[PDB]
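Chemist: Would you mind keeping the following structure in view while I ask a few things?
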Amino acid sequence: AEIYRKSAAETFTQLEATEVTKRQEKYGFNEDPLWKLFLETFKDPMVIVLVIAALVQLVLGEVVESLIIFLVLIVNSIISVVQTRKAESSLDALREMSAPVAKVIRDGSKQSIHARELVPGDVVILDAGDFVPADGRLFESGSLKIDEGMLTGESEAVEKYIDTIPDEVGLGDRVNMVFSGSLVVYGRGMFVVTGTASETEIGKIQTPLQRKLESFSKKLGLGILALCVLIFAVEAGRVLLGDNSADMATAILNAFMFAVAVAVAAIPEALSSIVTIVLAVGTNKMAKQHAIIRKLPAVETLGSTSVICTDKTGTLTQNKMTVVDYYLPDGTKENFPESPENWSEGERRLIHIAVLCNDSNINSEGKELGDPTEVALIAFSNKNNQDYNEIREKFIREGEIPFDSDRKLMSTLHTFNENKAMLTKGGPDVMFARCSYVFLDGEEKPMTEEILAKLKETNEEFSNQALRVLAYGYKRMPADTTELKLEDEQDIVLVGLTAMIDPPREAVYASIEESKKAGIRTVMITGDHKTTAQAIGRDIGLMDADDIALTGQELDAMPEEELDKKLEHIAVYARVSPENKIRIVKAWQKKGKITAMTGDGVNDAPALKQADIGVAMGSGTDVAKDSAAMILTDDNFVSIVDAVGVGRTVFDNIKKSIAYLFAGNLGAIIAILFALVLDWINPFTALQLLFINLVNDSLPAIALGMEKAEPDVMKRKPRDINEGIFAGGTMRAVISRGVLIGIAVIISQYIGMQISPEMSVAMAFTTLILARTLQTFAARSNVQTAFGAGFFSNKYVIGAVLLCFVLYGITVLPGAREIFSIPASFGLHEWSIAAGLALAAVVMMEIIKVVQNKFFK
Ligand SMILES: [Ca+2]
C-alpha cells in the first residue's frame, strides 16, 4: 500500500509518523445474526429426525401433537442458541481482557494500548514474544526473528532490517516492515505502525468429544429407529384384528403415532444442546477460576490429565523472595539489621555488591518492576537497618553485562571508591568454578580443596533447605574505565553467599495433595541448581521415597528407551531446555498420560504445540498463549488443579445427564415392550409420550448438566484418553435406573389394568412423568443422594423439577384430560397410587446408591 518503497525517515514524512484521536477517526480503527445461527443449527441428526417426524405428524392433520413436538424443537433450539450467545459474549470478553497489548512509544509517550485501538504513525516496541498486531516500518532491530506462518505461510524466521524495497512489492522474504499477524521469535522490534488493520495484509485475507458423541448419537439413532420399526411391526402383525381388520386403512395412523412418539422419546435431541451448554458453563467456571481457555476442544480432556508438567517459577511461587539465611567465609549468623555502620568487611562488601548489581529498585512501596531475584535482594537490603537503596545513586554503573542465558555474570562497575570494581552476581557453582580467590578480611588468596569443600558444603546446606543462592565477587585490576567487557574473568574474589527461599503460592500444598490423591502426577521444571529444586519439590509434596530427579544435562544425554522406564518416578527437572521440554512432553504423551505443558517463554511454543493441553502463563509471552490451548490469568498452579477439577466436573455432568436421559428413555422403552409382550394396551399414547419428551429431554436435563462438583471429583483416577461415555459403572447405573423406573411404570400399568385400560394408560403416563421428575433428584450424582448433597444445593435441579411439576399440572386440569387420555375425575387414587409408586421408585434408587456407597465402591 505504497509503503514498500519508503525508508524510515521517508515513512516518517509521507505517513506523518512521529491529534492521536483525529488520526484514529481518520485512518480508521484497527480492530453473525442470532436468527441466522438458529436457522443454521438444524444440522443435528437428532433434530433432523425429529423435524421430519414433526412434519409427518403435521401432515395427518393432528394439531396438538404437532405443536408439542415443534415446541420441543424450539425450546432446545432457543436454549442452544442462547447458551451459544453466552459463549460468544464470553469469548468476546476473553478476547477483550487478554487482548494482545502492544507497548506504544507514540510521540515519546511510553504507554501500551490494546490491539484494537491502535493507529498508524506511532512507534511500537516489540520485545521477544510480543505478537505484533499491526504492520509497520522498522528502522532498527537486533536480530528480529519474525516467523510468518499465519500471514503468508512463511515458516522461516525473516530478519527485518533497515533496508527498504524501492519500486517493488512482495509479501515473501522482505525486511522493510514487520507485518501484522506475526510472532516475535527473537529480537527487539522497535518499529512504527504504518497500517490500519483493514489495510494490514493479514487483514485483506467441533470438539473430538462432540464428534464421538455425535457418532454415539447416530449409532443410538439407528438402533432406536430399528426398535421402533420392530414396534410398528408388532402393532401391525401381532393382532391385525381379523382378516378384514375392520378399518385398518384408517387405523395404522395410531400405531405409527405410537412408534414415532417412541422415536421422539428415545432419541436424545438435547444431546448436543447439553454438551454445548455444559461446555459454555464450564468455560465460564474456568474464567471464574482464573483460567482463560483458548482452545475450545481442550475442555473435555482437561478431566483426563493424568500428568501435568508445570514450573516452579510463576505457578509454584508468587515471586518476591525473602532471603532468610546467608553464608560468609569468615563465618557468623545474621547481623545486618542491627549493624549501623559497615560492620564486618564481608557483610559490607556483600551488601554493596547486592545493591549495585541489582538492576531493579524498590521505588514507591508496593511497586516492583525488575527481576524477582533483584527485587528480593533490594527488599532485603532495605529491610535490614532501614534504607539501603540510597547508596546506589551515589555509585556509578560503568560496565553492565547484559546477563546472557549462557553467561550468569550480571556485572556492575563503579568509580566512587574503587576505581574499576569488577562487581558481578551469578550462580553458585559457576562463580565457584570461575572466581579464584577467598575473602578473609584483606586476604585475597586462591581456592584449595578444603576451602572449596566448605563452600560446597554451605552451598548444599542452603540447597537442601530449598534456598536458591547467588555468589558475588569483587576482585579487580586497578587499570581504568574499561570498555565494559569481560577483561580478566579468572581472578575474582568470593564474597559471601545469600540464599533466598522460594515460597509457594497459597493453597499450593492442598492442591498438590488433592492432585496426587486424584492420580494426577505432577511434574515441575526449573532452571536453577539441581538439589535446590529437589528440596523445593520435597517441600511442595511431590517428592517421597522412591521418586528421583534428573537434570537437563542428564535429560538430553539419555535415550528415550530408559527414560521411558524412569519417567514414571521423576517429577523435578533442573536446568531444563525447550528441547528437553519437547522430550518430556512427548515421553509423557507416549504412554497415554494426557499432558499439560507450562512454558511461558517465546521458544517454549513448540513444547506448547506438541502438548495436548499445554497452558501458557498470563504473565508470559503472547506467542506461548497462541501455542497454548488455555491460559491462567492469575498464573498460579492452583488454577491448573482447579481447571482439571472443572474439566472432571464437566465430563461427570455429561455422564450424569446422558445417564438421566437414556435411563428415562429406556424405562419408557421397557414399559412399552413389557406391555407389548403381555398382550396389553400400550402404557402411553402418542401425545403422552410426546409430552413426556417435552417435560424431560429438556430444561431438567440441562439443569442436571448444571450440577456442581460432587465431593469425590478429586478422589478418582483420571478419565482415559478416549471419551468413554458408556463407562461400565455408569452403564450399570443407567441400566438399574431405567429398569427400576420401567418396573414402576409396569406396576402402575398392572394396577390400572385392574380398573380399565384407559385407567392403565393414564396411571402409567403419570407414573412415568412423575418418576422422571423425581429421578432428576436421584440422578444428581452417582455418589451423593438428593438429601445427602442437599436439595437446595443444586438450585437449577430443584427449579427445573418445580418447572416440570407445574407443566405436568396441565394433566390435573379437566380441559386437558381428553387429549392426554385421562378419563373421568380422580377422588384420590388415580394419583395417589402413581405418586406412591414414584416415591418408592426414587427411594429404592437412593438406597441402591447408598448400598453402592456402603457395600460396593
Ligand atoms: Ca428424546
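The first residue you see is number 1, and the count goes up from there.
Cβ coordinates are placed from backbone N, Cα and C, and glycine is handled just like the others.
According to Swiss-Prot, the protein carries these features:
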ACT_SITE  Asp311  active site, 4-aspartylphosphate intermediate
BINDING   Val264, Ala265, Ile267, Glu269, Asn693, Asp697  Ca(2+) binding site
MUTAGEN   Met46 to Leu (Swiss-Prot position 59)  Does not affect sensitivity to CPA
MUTAGEN   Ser217 to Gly (Swiss-Prot position 240)  Does not affect sensitivity to CPA
MUTAGEN   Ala668 to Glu (Swiss-Prot position 691)  Displays optimal activity near pH 8.0
MUTAGEN   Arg772 to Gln (Swiss-Prot position 795)  Displays optimal activity near pH 8.5
MUTAGEN   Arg772 to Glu (Swiss-Prot position 795)  Displays optimal activity near pH 8.0
MUTAGEN   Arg772 to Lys (Swiss-Prot position 795)  Shows very low activity, but no change in pH-dependence
Chemist: Using a 10 Å cut-off between Cα atoms, which of these recorded positions sit near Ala668 (mutagenesis position): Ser217, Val264, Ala265, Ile267, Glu269, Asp311?
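Modeler: Among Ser217, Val264, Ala265, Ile267, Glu269, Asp311, the ones whose Cα sits within 10 Å of that of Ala668 (mutagenesis position) are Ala265.
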Chemist: CA-CA, which of the recorded positions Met46, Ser217, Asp311 lies nearest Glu269 (Ca(2+) binding site)?
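Modeler: Closest by Cα distance to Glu269 (Ca(2+) binding site) among the recorded positions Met46, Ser217, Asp311: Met46.
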Chemist: List the residues of the same chain that sit at least 6 positions away from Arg772 (mutagenesis position) in sequence and have their Cβ under 8 Å from its Cβ, in sequence order, or write 'none'.
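Modeler: Sequence-distant Cβ neighbours: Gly664, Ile692, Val695, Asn696, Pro700, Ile741, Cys804.
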Chemist: So among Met46, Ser217, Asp311, all listed as recorded positions, which is physically nearest to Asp697 (Ca(2+) binding site)? Use the C-alpha atoms.
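Modeler: Result for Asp697 (Ca(2+) binding site): the nearest of the recorded positions is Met46.
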Chemist: If you check the recorded positions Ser217, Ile267, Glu269 one by one, which have a CB less than 6 Å away from any atom of ligand 1?
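Modeler: Among the recorded positions listed, those whose Cβ sits under 6 Å from ligand 1 are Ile267, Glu269.
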Chemist: Of the recorded positions listed here (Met46, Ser217, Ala265, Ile267, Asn693), which is spatially closest to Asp311 (active site, 4-aspartylphosphate intermediate) when Cα positions are compared?
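Modeler: Its closest listed neighbour, by Cα, is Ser217.
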Chemist: If you count the other Cβ atoms within 10 Å of each Cβ, which of the recorded positions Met46, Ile267, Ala668 comes out on top?
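Modeler: Of the recorded positions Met46, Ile267, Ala668, the highest Cβ count within 10 Å belongs to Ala668.
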Chemist: Ignoring the 7 unmodelled residues, how many Å lie between the Cα of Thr18 and the Cα of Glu19?
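Modeler: Cα to Cα across the gap: 12 Å.
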Chemist: Please give the Cα-Cα distance in angstrom between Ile205 and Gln206, rounded to a whole number; the 10 residues between them are not modelled.
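Modeler: It comes to 23 Å between the two flanking Cα atoms.
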Chemist: Fill in the CA-CA distance, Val264 (Ca(2+) binding site) to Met46 (mutagenesis position), as an integer in Å.
Modeler: 9
